[PDB]
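A short write-up of the structure that comes next.
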Number of protein chains: 2
Amino acid sequence: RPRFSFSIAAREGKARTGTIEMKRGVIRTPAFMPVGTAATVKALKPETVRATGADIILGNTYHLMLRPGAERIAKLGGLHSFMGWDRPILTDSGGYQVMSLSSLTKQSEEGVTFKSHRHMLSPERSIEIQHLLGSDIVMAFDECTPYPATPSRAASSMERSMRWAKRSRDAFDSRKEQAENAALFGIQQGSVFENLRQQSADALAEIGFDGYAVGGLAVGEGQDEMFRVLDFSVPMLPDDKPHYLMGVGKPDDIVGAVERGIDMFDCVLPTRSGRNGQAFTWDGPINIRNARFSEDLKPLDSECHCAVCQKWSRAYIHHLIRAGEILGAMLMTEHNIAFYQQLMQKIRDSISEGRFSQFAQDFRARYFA
Amino acid sequence: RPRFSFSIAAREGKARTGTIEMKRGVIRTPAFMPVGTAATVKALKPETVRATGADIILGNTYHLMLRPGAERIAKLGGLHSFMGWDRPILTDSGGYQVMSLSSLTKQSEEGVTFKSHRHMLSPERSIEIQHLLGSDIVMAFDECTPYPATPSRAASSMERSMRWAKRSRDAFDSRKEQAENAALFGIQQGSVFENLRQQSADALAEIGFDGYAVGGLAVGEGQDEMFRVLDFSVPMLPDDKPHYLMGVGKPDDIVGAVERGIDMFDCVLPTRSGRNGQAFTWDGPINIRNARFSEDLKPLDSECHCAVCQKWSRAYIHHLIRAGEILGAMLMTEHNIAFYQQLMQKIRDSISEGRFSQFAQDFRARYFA
Ligand SMILES: [Cl-]
Ligand SMILES: [Cl-]
Ligand SMILES: [Zn+2]
Ligand SMILES: [Zn+2]
């Protein structure tokens, strides 16, 4: 099996569909990665994650280095063995979470020192942690510029990220086993500014990565602005490598991002909103706790193929969530992750069949009816 | 399939092993019933409950009449359909929970009026609720005498329960569909007093039930006293019908109760203590959160056949429980319920093979080493 081979099978406009072959499995693209920050996709066994259609999941350098610890996971056989997921795992580098979640941080050219609520993260340490975890797709250690940012602050932040991208490349390439078995993605920054996004794309392509993430979005800018930035930013990246939009997003965000050339996605929404009582359906999200569902015998969604919709009613899940029952979180999460995977499957099939424009139109008309 | 047929295949001393055949399945005895008070065995899909070996689960009239409501469950197709468990369900009658959980209660000869935190429960209403739920084994509506009780207060309480037992019998027999498809168990009371337990057994046998529960135990009396009461109480019940010890118990409680002629058990321990970090093993319970498990690659128990012990380490489950992760509760609960079922299977096989005395001795020597 190859370390990393991306093949585009079909295109429609800027949208692409294809596969990433890796040692631990194939990733069908466009792909959605369930988030498994604490070495678990919340409320799901790995077999259930797989049964929903997921090819790859996301972990987090920041969370795992604190609990249970990166050396500890390596001693226990690596993240895959530890959590029981034998397929590809992509790990975020800590670049964003260190700034989002730390109680105190000190930023410098070397890296970020932080208090968890004392540790260091640098490009070299981030790559090492991801090696200890046994990540299949390693993310470069970057800085997610706050939004909004002045052009000058966005520029100095992006430039630091590009120096850190080169340091990440070098640290990864130094570790022969990592370079042989894993892939490394760079992260474009530049806030909402076209010239900075271009300078960032140029720097990343000069270094050379297996894939290219669009960082610095899904930071409060809203969909119109995110799409505007994607319109110019994604074409700047190498066409022949995967494009990963970090942290995105709602179903319509995903569709529009695919229309703009994105191949990979991750988002906490399906899991987090599942636990909170929000279920995704082809007619839009529903709040299952609402009294209107108390006697509704229909499944969460009328077409969904997931095991939850084959067996249990809205009325039952309504009862479970209102009662604070763990099975409620389990069933809502499984359905929402399955819904996301079915969305990705419909995206892939429609691109392959040359009818993605019509799919996106039909999807929106019904989802927002 | 028969409505209810109990067959004893083998005996060793007072211990029995056999089967209860019912329309929705066979119950192997001695049997352990996982508790599913809120129409869910907490943190388990029904298929997982079944995979652990459970033949029957327990529900509760009191909880379900308040949330989601008995008429509502009946409108939705009954409890089995609602929760997705198609095998036998035994429902407790509300007699004990109404007094344990209600914020205010008014006890009278008619029944119990209570505030949930305003409703009524009586023998007739309890039987009706259990009909609406579609229970397979219906419990008579009784009163669980507090412990300790004076002989006179235990007597007046037991006598009320025996009048309520006759009213429960009559209400059940009046509902032709219930009498055709379900079974009715009476509940012996009498606190710790042999003469009252005898008077209660006599009254219940005169009425006639499909099975006989020993009520009024597991109320704070401790194992020595519980066993002392079982020593004289279980022989008073009809030998040819199942004997059900309500609310019991820890593994050693179950073994000793089987040695005293009990055929059926229910207890919240495996589920509740699973969520709290306690795992049952053949070498006794362990607190998985303890630091000693942080790097332990062994499964929860070295012999356990459950899916959890086939796939995940103590170290991983330790991490999950300490992190407050739902999957931690899921895996601990599945293991503990599987452990309980494996205990019951070893009990059944050892009785059938005429080596239960040796099993009980070996079990205790290792469990309490
Ligand atoms: Cl989540
Ligand atoms: Cl429980
Ligand atoms: Zn579904
Ligand atoms: Zn086990």
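Following Swiss-Prot, chain A residues are numbered 11-127, 132-383, in order.
Structure determined by X-ray crystallography, 1.4 Å.
For all residues, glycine too, the Cβ spot is worked out from N, Cα and C.
Here is what Swiss-Prot records for this protein:
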BINDING   A:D102, A:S103, A:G104, A:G105, A:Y106, A:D156, A:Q203, A:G230  substrate binding site
ACT_SITE  A:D102  active site, proton acceptor
MUTAGEN   A:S103 to A  Strongly reduces activity
MUTAGEN   A:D156 to A  Abolishes catalytic activity
MUTAGEN   A:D280 to N  Abolishes catalytic activity
ACT_SITE  A:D280  active site, nucleophile
BINDING   A:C318, A:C320, A:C323, A:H349  Zn(2+) binding site
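Separating A:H127 and A:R132 are 4 residues for which the deposited structure gives no model; the Cα atoms of the pair are 9 angstrom apart. The substrate site is set by A:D102, A:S103, A:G104, A:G105, A:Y106, A:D156, A:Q203, A:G230; from the centre of their CB atoms, other residues of the chain with a CB within 8 Å are A:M153, A:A154, A:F155, A:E157, A:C158, A:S175, A:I201, A:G229, A:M260. A:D156 (mutagenesis position) is 10 Å away from A:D102 (substrate binding site) when you measure Cα to Cα.
Residue with the densest Cβ environment among the recorded positions A:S103, A:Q203: A:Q203, by other Cβ atoms within 10 Å. Listed in chain order, the extra residues whose Cβ falls within 8 Å of the Cβ center of the Zn(2+) site residues A:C318, A:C320, A:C323, A:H349 are A:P313, A:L314, A:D315, A:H319, A:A321, A:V322, A:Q324, A:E348, A:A352, A:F353. Around A:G104 (substrate binding site), the same-chain residues six or more apart in sequence whose CB sits under 8 Å from its CB are A:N70, A:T71, A:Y72, A:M75, A:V122, A:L135, A:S140, A:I143, A:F155, listed in sequence order. Ranked by Cα separation from A:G230 (substrate binding site), the recorded positions A:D156, A:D280, A:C323 are led by A:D156. Taking the Cβ of A:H349 (Zn(2+) binding site) as centre and 10 Å as the limit, one finds 27 other Cβ atoms among all the protein chains shown. When each of the binding-site residues A:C318, A:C320, A:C323 is scored by how many other Cβ atoms sit within 10 Å of its Cβ, A:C318 comes out lowest. In three-state terms derived from DSSP, A:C320 (Zn(2+) binding site) belongs to neither a helical nor a strand segment and is classed as coil. Among the binding-site residues listed (A:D102, A:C323, A:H349), A:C323, A:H349 have a CB atom closer than 6 Å to some atom of ligand 3, in sequence order. A:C320 (Zn(2+) binding site) sits 20 Å from A:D280 (mutagenesis position), taking the CA atoms of both as reference points. Comparing C-alpha positions, A:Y106 (substrate binding site) sits nearest to A:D156 among the recorded positions A:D156, A:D280, A:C318, A:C323.
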